[PDB]
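J.: Submitted below is the structure of interest, expressed as structure tokens.
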Amino acid sequence: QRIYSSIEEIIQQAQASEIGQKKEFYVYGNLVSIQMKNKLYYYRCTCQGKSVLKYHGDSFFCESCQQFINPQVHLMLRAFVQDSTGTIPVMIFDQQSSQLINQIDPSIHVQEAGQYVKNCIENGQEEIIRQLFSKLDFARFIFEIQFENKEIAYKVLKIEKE
Ligand SMILES: [Zn+2]
């Protein structure tokens, strides 16, 4: 059976941990404030590399597989997760970001969520995306969350709306 943990507890286990350490928890609560200040989307390679340089003339070079490639556009979101007991900043990556977008606008397939966001933002439709992110404000989910010493960074591994 699944055992949930309060944000309060997670934070204190985090404070009391060594550098390389990582732990996963199941959390219940809501999403607050998807952040629109930073770059929402990034170019990624099929080699699981985020390290992708954009060259002139529609070229992209992957630092990992060390070659020019044709990248995908992936969502990387930063938000706050909040239960009755606490609040934390988390990073949500493409599988889960895309899943959220798709869940508010099911016309947008997970596969294309990043591109959708990029095309809107870069062509004067940022508002349309702000709107989108707002409808998630205070929506409740069950998350699987992971922390790690580096600061303590928290990442969403999994999301389910219930
Ligand atoms: Zn690569």
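Residue numbering for chain A follows Swiss-Prot; the residues present correspond to positions 511-660, 667-678, in that order.
For all residues, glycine too, the Cβ spot is worked out from N, Cα and C.
Record note (Swiss-Prot), mutagenesis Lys532 to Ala: Reduced single-stranded telomeric DNA binding. The unchanged residue is displayed. For the mutagenesis of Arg554 to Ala, Swiss-Prot gives this note: Reduced single-stranded telomeric DNA binding. The structure shown keeps the original residue. The Zn(2+) binding site feature in Swiss-Prot is assigned to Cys555, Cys572, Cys575. In Swiss-Prot, a published mutagenesis experiment is listed as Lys560 to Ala, annotated Reduced single-stranded telomeric DNA binding. Annotation of the published mutagenesis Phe590 to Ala in Swiss-Prot: Does not affect single-stranded telomeric DNA binding; abolished telomerase activity of the holoenzyme telomerase ribonucleoprotein complex; the original residue is retained in the structure shown. For the mutagenesis result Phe603 to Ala, the note given in Swiss-Prot is Strongly reduced single-stranded telomeric DNA binding; reduced telomerase activity of the holoenzyme telomerase ribonucleoprotein complex. As a published mutagenesis entry, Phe648 to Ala appears in Swiss-Prot alongside the note: Does not affect single-stranded telomeric DNA binding; abolished telomerase activity of the holoenzyme telomerase ribonucleoprotein complex. Swiss-Prot lists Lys660 to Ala among its mutagenesis entries, and the accompanying note reads: Abolished single-stranded telomeric DNA binding; reduced telomerase activity of the holoenzyme telomerase ribonucleoprotein complex.
Help me understand the surroundings of these features in the structure.
T.: All protein chains shown were included, and the count of other CB atoms within 10 Å of the CB of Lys532 (mutagenesis position) stands at 11.
DSSP gives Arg554 (mutagenesis position) a strand state. Taking all protein chains in view, 22 other C-beta atoms sit within 10 angstroms of the C-beta of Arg554 (mutagenesis position).
According to its DSSP assignment, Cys572 (Zn(2+) binding site) is in a strand. Shown in sequence order, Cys555, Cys557, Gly559, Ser561, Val562, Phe578, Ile579, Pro581 are the residues of the chain, 6+ apart in sequence, with a C-beta less than 8 angstroms from the C-beta of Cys572 (Zn(2+) binding site).
Counting every protein chain shown, the number of other Cβ atoms lying within 10 Å of the Cβ of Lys560 (mutagenesis position) is 15.
The DSSP secondary structure for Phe590 (mutagenesis position) is strand.
Counting only same-chain residues at least 6 apart in sequence, those with a Cβ under 8 Å from the Cβ of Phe603 (mutagenesis position) are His584, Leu585, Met586, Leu587, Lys671, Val672.
Counting every protein chain shown, the Cβ of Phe648 (mutagenesis position) has 12 other Cβ atoms within 10 Å.
Around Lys660 (mutagenesis position), the same-chain residues six or more apart in sequence whose CB sits under 8 Å from its CB are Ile529, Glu667, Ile668, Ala669, listed in sequence order.
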J.: For the recorded Zn(2+) site formed by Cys555, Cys572, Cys575, name the remaining residues of the chain with Cβ within 8 Å of the site's Cβ center, in chain order.
T.: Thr556, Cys557, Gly559, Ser561, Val562, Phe571, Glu573, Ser574, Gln576, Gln577, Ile579
J.: Where 6 intervening residues lack coordinates, what is the integer distance in angstrom between the Cα of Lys660 and that of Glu667?
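T.: Per the coordinates, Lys660 lies 5 Å from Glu667, Cα to Cα.
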J.: Using DSSP and collapsing to three states, where does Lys532 (mutagenesis position) fall: helix, strand or coil?
T.: strand
J.: I'd like to know which of the recorded positions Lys532, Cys575, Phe590, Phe648 sit within 10 A of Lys560 (mutagenesis position) at the Cα level.
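T.: Cα filter at 10 Å returns nothing.
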J.: Filter the recorded positions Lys532, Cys555, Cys572, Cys575, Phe648 down to those with CB closer than 6 A to an atom of ligand 1; keep them in sequence order.
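T.: The ones that qualify, in sequence order, are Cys555, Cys572, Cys575.
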